[PDB]
Number of protein chains: 2
Amino acid sequence: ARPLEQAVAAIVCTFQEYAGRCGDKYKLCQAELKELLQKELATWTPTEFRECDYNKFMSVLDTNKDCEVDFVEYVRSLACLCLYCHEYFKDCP
Amino acid sequence: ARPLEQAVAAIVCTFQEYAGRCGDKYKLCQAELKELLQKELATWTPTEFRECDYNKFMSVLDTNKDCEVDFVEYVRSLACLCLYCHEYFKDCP
């Protein structure tokens, strides 16, 4: 019915797929977040200008693989990827 | 298409729909954010022990109707709604 309801339900579903693997079901570690972004958003690539920002963002996740990531931070990461890879934000400050 | 890519692209779609109405295409005011949430996620309701949190969240948007939020802030609001209305987080601290 409503597109946004299914979309948000889907981002929770993906979080559950990775966070539910083992341990604390409400958390991911940075390694898992990196894996999730690489596998679940595999076709998303940086726009002509946010290439640097993107490369860094993804690289940074590797510096502390065990670091905890909660749901809000996971969703924020998705948002950042939109700013880096979605054409709508190409001109966004 | 990958489920998460479709989901995130839809989240951007909705934002663009509301933010593109008039003014700064990269911003919404909290009044419009509340409008978006009540219309796009109309069937989403707080879980058993998050009614108070949810009520405060919704009341805060009214108190700050004219404040603006960018895309990241908008996505953050969606994350918060998951914490309040999605069963997966029912017992999340």
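Numbers in chain B come straight from Swiss-Prot, and the residues shown are 2-94, in order.
Per deposition record, X-ray crystallography, 1.7 Å.
Cβ atoms here come from the backbone N, Cα and C positions, even for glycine.
The secondary structure of B:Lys28 (Ca(2+) 1 binding site), as reduced to three states from DSSP, is coil rather than helix or strand. The Ca(2+) 1 binding site annotation in Swiss-Prot covers B:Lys28, B:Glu33 and rests on sequence analysis.
Counting only residues at least six positions away in the same chain, the Cβ atoms of B:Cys30, B:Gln31, B:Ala32 sit under 8 Å from the Cβ of B:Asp67 (Ca(2+) 2 binding site). Among the features that Swiss-Prot reports, Ca(2+) 2 binding site is placed at B:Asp63, B:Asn65, B:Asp67, B:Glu69, B:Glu74.
B:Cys83 (Zn(2+) binding site) counts 21 other C-beta atoms within 10 Å of its own C-beta, drawing on all protein chains shown. If you look up Swiss-Prot, you'll see B:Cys83, B:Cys86, B:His87, B:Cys93 marked as Zn(2+) binding site.
Distant neighbours of the domain 'EF-hand 1' (B:12-47): 54-56, 59, 62-63, 65-72, 75-76, 78-79, 82, 85-86; these residues of the same chain sit at least 6 beyond its ends, with a Cβ under 8 Å from one of its Cβ atoms. What Swiss-Prot records for B:12-47 is domain 'EF-hand 1'.
For the published mutagenesis B:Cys30 to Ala, Swiss-Prot gives the following note: Abolishes calcium binding; when associated with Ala-68. Using a 10 Å Cβ-Cβ cutoff, B:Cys30 (mutagenesis position) registers 18 neighbours.
Quoted from Swiss-Prot, the note on the mutagenesis of B:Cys68 to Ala is: Abolishes calcium binding; when associated with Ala-30. In the three-state DSSP reading, B:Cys68 (mutagenesis position) counts as coil.
Quoted from Swiss-Prot, the note on mutagenesis experiment B:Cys81 to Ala is: Increases affinity for calcium; when associated with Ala-99. In this structure, B:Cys81 (mutagenesis position) is part of a helix by DSSP. Within 10 Å of the C-beta of B:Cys81 (mutagenesis position) there are 18 other C-beta atoms, taking all protein chains into account.
Chain A comes close to B:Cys83, taken from the recorded positions B:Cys30, B:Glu33, B:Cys83 by a C-beta to C-beta distance under 8 angstroms.
Cβ environment of B:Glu69 (Ca(2+) 2 binding site): B:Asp25, B:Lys28, B:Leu29, B:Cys30, B:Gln31 lie under 8 Å away, each six or more residues apart in the same chain.
The Cβ of B:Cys68 (mutagenesis position) has 13 other Cβ atoms within 10 Å, all protein chains considered. Counting only the Cα atoms, the space from B:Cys83 (Zn(2+) binding site) to B:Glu74 (Ca(2+) 2 binding site) is about 14 angstrom. If you compare Cα positions, B:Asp63 (Ca(2+) 2 binding site) sits closest to B:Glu33 out of the recorded positions B:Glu33, B:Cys81, B:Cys93.
Cβ environment of B:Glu74 (Ca(2+) 2 binding site): no same-chain residue six or more positions apart lies under 8 Å away.
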